[PDB]
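A short write-up of the structure that comes next.
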Amino acid sequence: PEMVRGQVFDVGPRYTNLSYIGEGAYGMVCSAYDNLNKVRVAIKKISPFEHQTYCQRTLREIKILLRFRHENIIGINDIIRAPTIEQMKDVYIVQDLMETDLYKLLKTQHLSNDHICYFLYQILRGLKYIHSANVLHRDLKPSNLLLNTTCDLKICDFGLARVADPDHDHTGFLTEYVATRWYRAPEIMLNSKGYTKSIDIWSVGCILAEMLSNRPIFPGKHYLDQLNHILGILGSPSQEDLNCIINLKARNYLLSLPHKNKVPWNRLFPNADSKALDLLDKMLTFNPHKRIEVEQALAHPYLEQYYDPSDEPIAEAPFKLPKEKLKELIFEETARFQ
Ligand SMILES: NOC[C@H]1O[C@@H](n2cnc3c(N)ncnc32)[C@H](O)[C@@H]1O
């Protein structure tokens, strides 16, 4: 087998001329020439079989991406693995080669307002389809938004995704660990398991703010710091919004804080389009029940140059174990590519 940066990368002979792109916790990413389609592709090596959590996330990613078909969601073109479960140690996911991701782009590039608008449109168009499938992405952030050289945007990494379950969303204070810290909605720390679609809208609002300034809006230094940053900008929640939190530990924590004033969005983002800031405010609303939903966000005036509900498709078929069963499930889910 071919080897890249000291790693077995067993993809031949369809895929040749490999180039290292980036790493993961149990996964290297390379580009490769697809000798059948005569184009360069991205290939992700995944080695999850030693750990049941890894197998969980791998199965979620594969199952969701194989069922979704949308212009703003990365597709799986091919899956490479050994012909038998016994010989299967790694799985390789082949995808369209994307030039960059929004994380890397924001490190060095200022976005025009036209780019911000277009990127946001595409994020929300993809999210409309995800949510229409009753799925929550649950880890939206700039590094999970891939971009090609013409700025087509595709959402990736569904390894943390779940089927929405709003009836079983409530939990206690300071227990929950959903999404990546900077993109985590305030209720995750207060009373929510992150099983409602509003969790993803919050993340999108954080991404929009980061597109406006190239810095994360709520850069909590650790898990407990995150709510400090959110409330330092949004200000103290209203009585009505506190009354919506029945859990006493969560409500009394908020009541224990000194009063904080809202920081106006236009003071934080003095160069931003006022329509963008109006939409930002609606996505970064403290109360998740008052928070804008994805179809309302698409219809917001900021996006009027792009909005077209007939061209914002929804999913046809919404979604309604020891590592050994999970390996067998991954083997079965990848069979169609043999
Ligand atoms: N993904 O995490 C490790 C590295 O792989 C990159 N990547 C993941 N999928 C990719 C894809 N389809 N096309 C191009 N690059 C990709 C990601 O941008 C990061 O730099």
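Quick note: numbers on chain A are straight from Swiss-Prot, i.e. 9-328, 336-353, in order.
Going by what the header records, the deposited coordinates were determined by X-ray crystallography, 1.5 Å.
Placement of Cβ uses the backbone N, Cα and C atoms for every residue, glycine included.
Annotated in Swiss-Prot:
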{"type": "ACT_SITE", "residues": "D147", "note": "active site, proton acceptor"}
{"type": "BINDING", "residues": "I29, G30, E31, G32, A33, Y34, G35, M36, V37, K52", "note": "ATP binding site"}
{"type": "DOMAIN", "residues": "23-311", "note": "domain 'Protein kinase'"}
{"type": "MUTAGEN", "residues": "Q117 to A", "note": "Reduced affinity for DCC. Strongly reduced affinity for DCC; when associated with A-123"}
{"type": "MUTAGEN", "residues": "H123 to A", "note": "Reduced affinity for DCC. Strongly reduced affinity for DCC; when associated with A-117"}
{"type": "MUTAGEN", "residues": "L155 to A", "note": "Reduced affinity for DCC"}
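Distribution of Swiss-Prot features across the structure.
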| residue | record | Cβ neighbours (10 Å) |
| --- | --- | --- |
| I29 | ATP binding site | 16 |
| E31 | ATP binding site | 11 |
| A33 | ATP binding site | 7 |
| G35 | ATP binding site | 19 |
| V37 | ATP binding site | 16 |
| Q117 | mutagenesis position | 12 |
| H123 | mutagenesis position | 15 |
| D147 | active site, proton acceptor | 22 |
| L155 | mutagenesis position | 19 |
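Summary of the ATP site environment: with the site residues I29, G30, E31, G32, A33, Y34, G35, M36, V37, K52 set aside, the chain residues having Cβ atoms within 8 Å of the Cβ mean position are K53.
Residue pair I29 (ATP binding site) / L155 (mutagenesis position) shows a Cα separation of 14 Å.
A gap of 7 residues interrupts the model between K328 and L336, whose Cα atoms are 19 Å apart. Taking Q117, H123, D147, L155 as the recorded positions under consideration, the smallest Cα distance to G35 (ATP binding site) is found for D147.
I29 (ATP binding site) carries a strand DSSP state (E or B). The two recorded residues, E31 (ATP binding site) and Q117 (mutagenesis position), have Cα atoms 22 Å apart. The CA atom of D147 (active site, proton acceptor) is located 16 Å away from the CA atom of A33 (ATP binding site).
Comparing Cα positions, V37 (ATP binding site) lies closest to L155 out of the mutagenesis positions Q117, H123, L155.
Within the set of recorded positions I29, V37, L155, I29, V37 have a CB atom less than 6 Å from some atom of ligand 1. For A33 (ATP binding site), the nearest of the mutagenesis positions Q117, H123, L155 in terms of C-alpha separation is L155. Under the DSSP three-state reduction, the residue listed as 'active site, proton acceptor' is assigned to coil, being neither helix nor strand.
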